[PDB]
Amino acid sequence: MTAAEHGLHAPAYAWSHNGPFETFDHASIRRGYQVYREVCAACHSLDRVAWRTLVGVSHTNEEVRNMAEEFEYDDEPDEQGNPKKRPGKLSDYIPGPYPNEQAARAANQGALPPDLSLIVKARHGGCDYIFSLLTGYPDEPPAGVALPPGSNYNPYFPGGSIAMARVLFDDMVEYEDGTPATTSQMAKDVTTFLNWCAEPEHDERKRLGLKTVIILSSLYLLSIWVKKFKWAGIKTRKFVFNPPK
Amino acid sequence: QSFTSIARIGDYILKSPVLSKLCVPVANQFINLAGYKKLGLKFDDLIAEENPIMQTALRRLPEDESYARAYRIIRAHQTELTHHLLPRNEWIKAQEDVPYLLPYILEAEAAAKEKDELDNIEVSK
Amino acid sequence: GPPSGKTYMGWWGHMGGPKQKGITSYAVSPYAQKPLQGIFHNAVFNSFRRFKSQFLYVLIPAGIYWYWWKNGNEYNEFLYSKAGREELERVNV
Amino acid sequence: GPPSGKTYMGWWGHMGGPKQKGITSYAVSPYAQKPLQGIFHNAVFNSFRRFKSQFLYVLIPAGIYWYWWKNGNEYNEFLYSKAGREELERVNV
Amino acid sequence: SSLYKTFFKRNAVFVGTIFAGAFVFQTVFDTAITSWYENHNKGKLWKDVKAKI
Amino acid sequence: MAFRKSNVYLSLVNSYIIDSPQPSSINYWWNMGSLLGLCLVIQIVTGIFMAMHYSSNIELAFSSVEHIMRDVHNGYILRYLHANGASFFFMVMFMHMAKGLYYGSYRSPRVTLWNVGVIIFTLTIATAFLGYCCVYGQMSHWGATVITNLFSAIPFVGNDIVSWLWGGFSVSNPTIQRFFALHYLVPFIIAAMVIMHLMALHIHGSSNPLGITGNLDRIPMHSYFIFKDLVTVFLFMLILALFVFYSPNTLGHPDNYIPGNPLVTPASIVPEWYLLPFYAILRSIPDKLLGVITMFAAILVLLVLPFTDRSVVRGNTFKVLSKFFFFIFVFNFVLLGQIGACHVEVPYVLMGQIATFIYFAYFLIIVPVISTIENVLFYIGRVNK
Amino acid sequence: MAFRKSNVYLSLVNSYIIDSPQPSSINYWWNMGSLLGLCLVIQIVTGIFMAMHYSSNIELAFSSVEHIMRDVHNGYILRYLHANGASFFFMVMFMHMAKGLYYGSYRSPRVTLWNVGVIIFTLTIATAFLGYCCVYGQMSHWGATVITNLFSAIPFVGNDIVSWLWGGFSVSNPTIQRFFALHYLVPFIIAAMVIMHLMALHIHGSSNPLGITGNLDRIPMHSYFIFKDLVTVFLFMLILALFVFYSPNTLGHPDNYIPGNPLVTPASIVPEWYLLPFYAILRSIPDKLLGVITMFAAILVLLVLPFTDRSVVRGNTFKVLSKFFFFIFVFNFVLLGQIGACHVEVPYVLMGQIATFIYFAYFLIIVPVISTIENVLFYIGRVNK
Ligand code: HEC
Ligand code: HEC
Ligand code: HEC
Ligand code: HEC
Ligand code: HEC
Ligand SMILES: C/C=C(C)/C=C/C=C/C(OC)[C@@H](C)[C@H](OC)[C@@H](C)CCc1oc2c(O)c(OC)cc(OC)c2c(=O)c1C
Ligand SMILES: C/C=C(C)/C=C/C=C/C(OC)[C@@H](C)[C@H](OC)[C@@H](C)CCc1oc2c(O)c(OC)cc(OC)c2c(=O)c1C
């Protein structure tokens, strides 16, 4: 299959979290939320992530309650059955930008921006692909590449033609912690955030993994030594034959 | 497959000096490559015994060849379970690797063949 | 319970093997044995002697197939490249 | 297979009973018998006699019980009517 | 070893002694891992990012 | 007599796990069986516990699983353990089957044992497919579609059998809700099939690497294999632990993280790894009916072995040509799976077909020919008349 | 030797359903056994088929059941069969238990048989209650509530066990979804429990109405009891059909056709007819804890029977005082179940208490006291030393 169709293979960047002993960089996760809220959130939903899940991971109980209350959600109708709204609460899920699919495609040349809750896991490459796709938008398609109106070229996406334009540009976000919001510094962040969104069990999982592998390893070694001991009698056993008269 | 069959094909080869000079070497090498002699076993000890014919044979085997065979088999299992090979001098030397059970097998086979034939013999008036 | 069909295995005392006579076995208690050694010094050069015998029945086939795959995989990579696009059109449909 | 505990029932040929001798049974093929009559004339005045004996063992207990229920059941009915709103207020709390 | 003969005296470890020890382990072992793990990831954890705030 | 011996229940145990006469020489390959037993338990248990959070409904399906993934405490461990357990179930099963071919476990009096085993193999592949559908991700829906459609190949009633399975005009709510029920049911049938497998094993005992009678030297299953099975049990767990905690989705497919969509089959659609060699075979025949018949045949041809094996000795330990060709078979199986993974492109198609040939040829031509040749080789190599 | 005998699988079938030696005199009460086997199948088959349409989700639960009634072809036949099959299961189970209780089947070497049977009783009641919750009707919800709360009686950990089961602050979605999950699982355990009941039966064989040994005159199971069993099978189906087709809801409760509601327990709440006697025993004790201890005790007390029956002969066929007191127990049991359907009002409370006393007093006082007297009575009535 022609490489243009397979897509350019995403390179292996050094993620602070790649490693059996490594946790996510919650500092980066936090900045990630911001890059999402100011740039990505205008076209992408995060339907599977409930507000409360940020508490104790990237922000504080107050900070989340505050981000949540800025949105209205449907509440139980009043005395006479009149539908009324309500400010968001921790038990809620991050609201999407479009009320339905038809409306999402209307605002996107006919295309549909996938919900980014499991994007890192729904693609080969994961962090490396998401990150590479974000940063690798060449200012101009290679020679001979005729592009469909309203489309954009990006070598990493399969077929090279992608409906999403480029959105990350230097200094477009003002990082709270004073970090230079360069177009790549951001990509690194949102990606990390999107990774936690898809794999929240992360840190907790690798920790249990360490307990498990240690214990089972010991049980394995111990078991070999025990087996040999029990089998010793049979292993060393000797036979002598004397043909009966 | 029957030994009456194996012994048929085999002898024919063993008789015509053309096939003989060409196959016997391959066969000798095939056998030394098999590795059973290295476990103190004769080929006949390898014959799968879970059938009437073999069962018939083994019973008809003279007491001494039987006790001997018994030992050889046990020895094989002990060695195999220890993952070693018997000390080189205990290996069955090709001259000992005799088809001791075979005659009994063939006898039993043909005996069965007949019983089988006489059970379905047609009549012609 | 009624009687069932004869098998090729009994149970302790009547396993159904040949009458054994003459074979004598000796064994020792695991308690009275060297706290698990044998590994290294005596059975280290003994280990891996197996799969040094067998490794050919395994290697030759592996080689034959891994070679066949690789070779065939490169021809794929070529056909769909710029260079082979002329030959690709030949053998495709 | 290994042995099992001694039960109080074997199988055909060794059922585990006492040695029998002197008992001779005779029987006829169901084919040589009248196309299933019996009931009416022979086994019609023989039946129900097999619940004429037992009848008293079931009936009395059933009697004692149906009376007990029906009786106290009427008392409930009374208590929860005007006629017994006084008896009720008495025997309630 | 003479360390076994003082503690258990040539008798295998008892099933009750096993369970009892099993509990101790659970807590001890866990805290050890949790600590090594948190320390190794210092600066990345929420506890650490929460302080810089 | 001892209680374990006399008691009605305990005795069944004693004669299967405690006093069961084993051949002193059975190696670690004989440990595959207990491992498959463990997989069944793990699968069954992790499954029942997830069922407590799952929703058969086509709408709630994928989300309920994601609910198990996020809201259920230790949920992810249950899912990653079920999911990776299935893959390990197949790895160990193939190995158990391989041990069978190599050591000629299929012949001798153990035929019925083999035949029951094959049934189990068919039942498991079914069970796993049904389960894979419950996630209802892209790979789920399309796999559900393609596989139920295998039956449209049946001459007349064919399309009826299909819309009957679906319970509608296409794979929909009825199909998922029913496939969940079926997925719950079959495992118990498998357990059932496992006892029969054990019953047949129990009359003739297990075999050994030499391929000869073991009756001359046995050792009780207990205080030997109970401890030896334990070595491989722990290892089995360790390696699974590694995937479940440090590499949970390596054995899976990414598309199964995008909900199913009836109007779009991903260009990257690819079967689960353990189904590939079979998928590869069907793909090699350029006809609908034949592709499906040839595929089922690829599974059923396993039944033909106790007959094509012309050898007079059991197992490959002492056969040279056998060992070699046996290994030509194993790798050819791997190459076949490797093929199913690639696209339908020029160098690969012809390869798939040749490999398919080899596969079937091993059972119907190679084994019968080589076994005959080796039989004579054995005779003429020591006979002087 | 014949095949039905020599084959590993048919020999089992053979020694259980074909050659099995039966006592020539066993009456029709011995037909209840196979009836229960049939019941287990009817429940299991009907259930799995209905499961393909069921949704355990609390918001969808009740409606999916109606979807079965209204949209699924023969769905109503499936539902009415399952529901009524559930009641027949108990009518028969009770008879099966009674026959044994009468003929002293719980005695001699058959205790383990009886003890296994008691477990199956506890399990069946459990399975049944799990399934009743799945409709999520008013009775469902409140049955779900009360019963789980039975455990809040346990002193320290109480409430914890309860909220653990619920999986929430109260009976909600988590509860109904794990309850379906479990309602599917237990039946298969019951099935396993049955095979043990059978193994325990098979070593001593059935008893007989005379209560003496049947070793002197045996007749094979096949062509006698296979056909005798057929009579009751049909008779059984005939009556179940009368209910399923002409009176499907007579054995039920109307409140269950109203969707469950957490804020209103209907003033018409009443347990399923087969649970009433036990419900009654619990209501008869004005203490929360004692109420549940006594109720559970009423079930466990059946294990006591092989020790309190001091008689030197088995069964009630020849005991005047026992046959009498047996029926006193039977009717008492019915009265108990009647009090249960009644209100907690004046004559009924005291009645319930007197009967509860009788119930327990039967196994603990009457039987031992009575049987001792009969032993002596049997002796002096013919001894002239
Ligand atoms: C609306 C104008 C968008 C903004 C702002 C961002 N995205 Fe987007 N995205 C949009 C479209 C039209 C699509 C469809 C692509 C297609 O042709 O299928 C997408 C897609 C993505 C994807 C999926 C890529 C794939 O493999 O299909 C990703 C990972 C993605 N978008 C990421 C992303 C991020 C992190 C953004 C904020 C920096 C972002 N998008 C903004 C439209 C729009
Ligand atoms: C209810 C009992 C239950 C049993 C028993 C069970 N499963 Fe599952 N299985 C589930 C549930 C629930 C899911 C859906 C959630 C999930 O994906 O884990 C599932 C999903 C699966 C999947 C999808 C894998 C994934 O998670 O992507 C496979 C494959 C699978 N089962 C295999 C098996 C096999 C093989 C067995 C063993 C016979 C088995 N299951 C037994 C409940 C069960
Ligand atoms: C999944 C398989 C399945 C099995 C196995 C099963 N059931 Fe059910 N059962 C259901 C379903 C689905 C319902 C809900 C629909 C209904 O009410 O019939 C149900 C409902 C019930 C009900 C509620 C009665 C009513 O209102 O319909 C009872 C009682 C019941 N089951 C008893 C049993 C008993 C007793 C057994 C076993 C001996 C059993 N079930 C086995 C699936 C099953
Ligand atoms: C078609 C292949 C096949 C399948 C599939 C199969 N088995 Fe076996 N099994 C056999 C044969 C043949 C033997 C006898 C092997 C021998 O000892 O030579 C056997 C033996 C066993 C043994 C004894 C240990 C051993 O490995 O020899 C157990 C236990 C067992 N199988 C369990 C299972 C379980 C559990 C499953 C599946 C859930 C399974 N088997 C699936 C063919 C199969
Ligand atoms: C509380 C006890 C108890 C329960 C509940 C019970 N059984 Fe039994 N069962 C017995 C006893 C005791 C016998 C022996 C009676 C005899 O034959 O004298 C028996 C015998 C049988 C028989 C032989 C035929 C007969 O009726 O004598 C079968 C079959 C049987 N039971 C099946 C079952 C099944 C199936 C269930 C339920 C799913 C069940 N039993 C539940 C006590 C019980
Ligand atoms: C209620 C039960 C029902 C209706 C039927 C179930 C039984 C079917 C089987 O046998 C058990 C079946 C699993 C089969 O066996 C012949 C396997 C080898 C499957 C082979 C298989 O898999 C695929 C798969 O997984 C896919 O996913 C993305 C996609 C696929 O296309 C691209 C396939 C496919 O093209 C084939 C042949
Ligand atoms: C996953 C399994 C779990 C959590 C637990 C199940 C096990 C419990 C049982 O035994 C198996 C249980 C069924 C019990 O046994 C003592 C039965 C006799 C039932 C007794 C019972 O029923 C009621 C019922 O049905 C009702 O309907 C609306 C209402 C009820 O009052 C309002 C009752 C009730 O007051 C009692 C005591």
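FYI, residue positions are counted from 1 along the chain as it appears here.
Any Cβ shown, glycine's included, is placed from N, Cα and C.
If you check Swiss-Prot, you get these features:
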BINDING   G:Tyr16, G:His202  ubiquinone binding site
BINDING   G:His82, G:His183  heme b b562 binding site
BINDING   G:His96, G:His197  heme b b566 binding site
MUTAGEN   G:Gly131 to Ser  In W7: Causes respiratory deficiency
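Fewest Cβ neighbours within 10 Å among the binding-site residues G:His82, G:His96, G:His197, G:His202: this applies to G:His202. Spatially, by CA atoms, the binding-site residues G:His82, G:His96, G:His183, G:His202 include one closest to G:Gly131 (mutagenesis position), and that is G:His183. If you measure from the Cα atom of G:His197 (heme b b566 binding site) to that of G:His82 (heme b b562 binding site), you get 24 Å. Taking the Cβ of G:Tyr16 (ubiquinone binding site) as reference, residues of its chain lying under 8 Å away and at least six apart in sequence are, in sequence order, G:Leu198, G:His202, G:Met221. Counting every protein chain shown, the Cβ of G:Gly131 (mutagenesis position) has 22 other Cβ atoms within 10 Å.
In sequence order, G:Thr127, G:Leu130, G:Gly131, G:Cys133, G:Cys134 are the residues near G:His183 (heme b b562 binding site), counting only same-chain partners six or more apart with C-beta under 8 A. Cα to Cα, G:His96 (heme b b566 binding site) and G:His82 (heme b b562 binding site) are separated by 20 Å. DSSP gives G:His82 (heme b b562 binding site) a helix state. In sequence order there is nothing to list: of G:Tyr16, G:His96, G:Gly131, G:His183, none of the recorded positions comes within a CB distance under 8 A of chain A.
DSSP gives G:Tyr16 (ubiquinone binding site) a helix state.
Less than 6 Å separates the Cβ from ligand 5 in the case of none of the binding-site residues G:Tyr16, G:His82, G:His183.
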